[PDB]
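Visitor: Before I ask anything, here is the structure I am working with.
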Amino acid sequence: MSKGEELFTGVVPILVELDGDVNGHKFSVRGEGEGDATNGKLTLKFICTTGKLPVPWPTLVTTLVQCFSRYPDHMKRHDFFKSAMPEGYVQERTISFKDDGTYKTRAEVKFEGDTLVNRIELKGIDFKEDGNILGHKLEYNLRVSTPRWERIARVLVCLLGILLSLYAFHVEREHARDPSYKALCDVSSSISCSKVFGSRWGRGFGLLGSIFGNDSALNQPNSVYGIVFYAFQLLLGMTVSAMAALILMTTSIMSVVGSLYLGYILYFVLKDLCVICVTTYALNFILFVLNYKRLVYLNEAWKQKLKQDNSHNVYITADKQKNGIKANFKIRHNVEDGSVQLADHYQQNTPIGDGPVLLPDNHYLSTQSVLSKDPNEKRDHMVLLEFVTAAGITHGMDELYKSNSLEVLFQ
């Protein structure tokens, strides 16, 4: 919905010009290419016209034209970028690199004749000389190490596991020893009712006591092992490493064999039902499957490159006070030595001209980037292929995990 949308029905030539100053180092970047909004496709080539580049190319991708994002028909009344055309919009960004410097960018995106032009002024400040940016220690890509659904599922299963472990601990400490607990559980079906809390298997899973002193500090109630195991799986799940994956796999196998043991006790040798126990068994199985999937991906991701997601969501909300939009998102650059460099992106966009612009509901853009080189180009350069598509707004529940209200919580 605008005149501006009608300007993106075919292939549009793209020109990008950037002047930058990072810790005193001045540089110029000129890129050219074409964009296809119907496919949300960007094909661009950038060159550094002032010699070598002082910052890694991946740190400049977000700075170096969201008006080429593919907006589905249903969401077309939420496309601010195209509605501001041909007059264009001003896009300002502050990008905070964790434990490092900061980018301040101001750009004008507008139509000049037939060409969509994006002129950028950038300045970086407070960057470490031996950091990941000025040290050129970032990988030449914008991939996502672990798939997003595995991260979300992992943090959810681990959080629920910690909560159930804490509640089981609370029942063991403040509920299980009262006689009214026994009397009430023999007449009522409650999630707090179980015969394993005040039992032989309540401490150390029954074994590992009389294997240790049976009064030692290593023979704790099972809920303690719960908190420790789920918090451990959470904190080590944050790290993507072969070591971490092996450790998580081993701990998950221990968790599933322990769950089979205590389940066997639950059904046969201590005949009862424990909802908390069964739920934690399901969570241990899910963590097992997630760790196995992380190892399989670690070994076969090179084959599955052709089908990796590698999508980053930029979250857009309306800004009525300035007749524009605001956007926030985080980019996780992979470091060569295995670590991660975080980039916090704060963004605002205001229309240049005086015309009806579309103020959208909260949504997001899914952006996939592919960085490559031109073997014929002798200058410091970057070949970029982008795929951007808007998402976050539907009516049906079958795709509800895709809604913006749920995606914002996991970023």
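Here, residue 1 is simply the first one shown, and the rest follow in order.
Looks like X-ray crystallography, 3.3 Å, at least that's what the header says.
Note: Cβ is positioned from N, Cα and C throughout, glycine not excepted.
Annotation of the mutagenesis experiment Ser311 to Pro (Swiss-Prot position 147) in Swiss-Prot: Increases fluorescence at warmer temperatures such as 37 degrees Celsius. One mutagenesis experiment catalogued in Swiss-Prot, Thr367 to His, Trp or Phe (Swiss-Prot position 203), is accompanied by this note: Results in significantly red-shifted excitation and emission maxima. While the structure shown retains the original residue, Swiss-Prot records the mutagenesis experiment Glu386 to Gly (Swiss-Prot position 222) with this note: Suppresses the 399 nm excitation peak, leaving only the longer wavelength peak at 475 nm.
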Visitor: If I take the C-alpha of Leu306 and the C-alpha of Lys307, which enclose 2 unmodelled residues, how far apart are they in Å?
Guide: 5
Visitor: Let me spell it out: for each of the mutagenesis positions (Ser311, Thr367), count the other Cβ atoms within 10 Å of that residue's Cβ, using every protein chain shown. Which one has the most?
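Guide: Answer returned by the neighbour count: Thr367.
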Visitor: Quick one: pull the CA-CA distance for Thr367 (mutagenesis position) versus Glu386 (mutagenesis position), whole Å only.
Guide: 7
Visitor: What Cα-Cα separation, expressed in whole Å, is found between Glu386 (mutagenesis position) and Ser311 (mutagenesis position)?
Guide: 10
